[PDB]
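Shown next, in structure tokens, is the structure this report addresses.
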Amino acid sequence: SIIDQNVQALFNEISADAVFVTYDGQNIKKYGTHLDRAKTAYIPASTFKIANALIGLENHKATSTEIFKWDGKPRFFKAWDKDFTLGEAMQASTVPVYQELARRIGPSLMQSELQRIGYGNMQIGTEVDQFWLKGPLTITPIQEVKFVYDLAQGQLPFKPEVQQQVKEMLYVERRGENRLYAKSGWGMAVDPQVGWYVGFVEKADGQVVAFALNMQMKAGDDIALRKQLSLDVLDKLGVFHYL
């Protein structure tokens, strides 16, 4: 199919090894320069914020209204120097706010909850606020698409309210009545570095196509590429067309 060929042509100048997995509730479809990446486990990085938010709200450790106050000490980026709700922090990818959520959840509950939902290898180690940034928690792009697909359909083992709230924290944009929900991740603290753009497209008629861009990153790469590349792929597949 020429559609599949058009998609592979996007990965021509992408020197980095990469895979784009799609899931529609039935079929898994793999695109990119290195398809084995789809069944290979990598640290989740900021994509873990989806599970971290679900676990926190489910176990009454935070609300989607609750404001995480900035004490005034300058953070790693200027953009994080303000107060945040979990939804604001999801879009801004405010690591410290979600590190505080993880500290409130604690090692025991986080450990049992990841085992209960079956998230990746389910291993957290001793550092409760560093396991998604440095390991030992890893997850495959195939596991990522299935997890966000269930989130989109409300089928994850969490309360309907909890999933709906976290779902709208991922909302990026709409085109007609086609809605894009997504989360970026750049695992900088490991070799080889991993780049994520995970999410789903919810069509007007109720259909869902969950996706996962997974590629190798290196210091100095363009931060905007993961999203841009994911939007180009989604356009070439006819899943989320440009206006």
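For chain A, we keep the numbers from Swiss-Prot: what you see runs 38-280, in order.
This deposition comes from X-ray crystallography, 2.4 Å.
Just so it is clear, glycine is given a Cβ too, placed from its N, Cα and C backbone atoms.
For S83 to A, Swiss-Prot lists a mutagenesis experiment annotated as follows: Reduces catalytic activity about 500-fold with respect to nitrocefin. Slightly reduces thermal stability. Sequence-distant neighbours of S83 (mutagenesis position) (same chain, six or more apart, CB under 8 Å from its CB) are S130, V132, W169, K220, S221, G222, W223, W233, listed in sequence order. DSSP assigns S83 (mutagenesis position) to a helical segment in the three-state reduction.
The active site, acyl-ester intermediate feature in Swiss-Prot is assigned to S83.
Secondary structure at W223 (beta-lactam binding site), as computed by DSSP, is strand. According to Swiss-Prot, the feature beta-lactam binding site maps to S83, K86, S130, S221, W223, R263.
Record note (Swiss-Prot), mutagenesis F113 to Y: Similar catalytic efficiency to wild-type with respect to penicillins, oxacillin and imipenem. The unchanged residue is displayed. In sequence order, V132 are the residues near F113 (mutagenesis position), counting only same-chain partners six or more apart with C-beta under 8 A.
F113 to A appears in Swiss-Prot as a published mutagenesis result, with the remark: Reduces catalytic efficiency about 30-fold with respect to oxacillin, and about 5-fold with respect to penicillins and imipenem.
Counting only same-chain residues six or more apart in sequence, none has a Cβ lying under 8 angstroms from the Cβ of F114 (mutagenesis position). Here the residue is the original one, while Swiss-Prot reports the published mutagenesis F114 to A with the comment Reduces catalytic efficiency about 70-fold with respect to oxacillin, but similar catalytic efficiency to wild-type with respect to penicillins and imipenem.
The annotation that Swiss-Prot gives for the mutagenesis experiment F114 to I reads: Reduces catalytic efficiency about 300-fold with respect to oxacillin, and about 30-fold with respect to penicillins and imipenem.
Quoted from Swiss-Prot, the note on mutagenesis experiment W169 to A is: Reduces catalytic activity about 5-fold with respect to nitrocefin. Reduces thermal stability. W169 (mutagenesis position) has a Cβ environment of 26 other Cβ atoms inside 10 Å.
Under its mutagenesis entries, Swiss-Prot includes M225 to T with the note: Reduces catalytic efficiency about 100-fold with respect to oxacillin, and about 5-fold with respect to penicillins and imipenem.
Counting only same-chain residues six or more apart in sequence, the Cβ atoms lying under 8 angstroms from the Cβ of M225 (mutagenesis position) belong to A82, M254, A256. According to Swiss-Prot, the experimentally introduced change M225 to A is described as follows: Similar catalytic efficiency to wild-type with respect to penicillins, oxacillin and imipenem.
Look at the binding-site residues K86, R263 and count other Cβ atoms within 10 Å of each Cβ; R263 has the fewest. Of all residue pairs in the beta-lactam-binding list (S83, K86, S130, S221, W223, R263), the one with the greatest Cα separation is 17 Å apart. Within 10 Å of the C-beta of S130 (beta-lactam binding site) we count 19 further C-beta atoms, all protein chains included.
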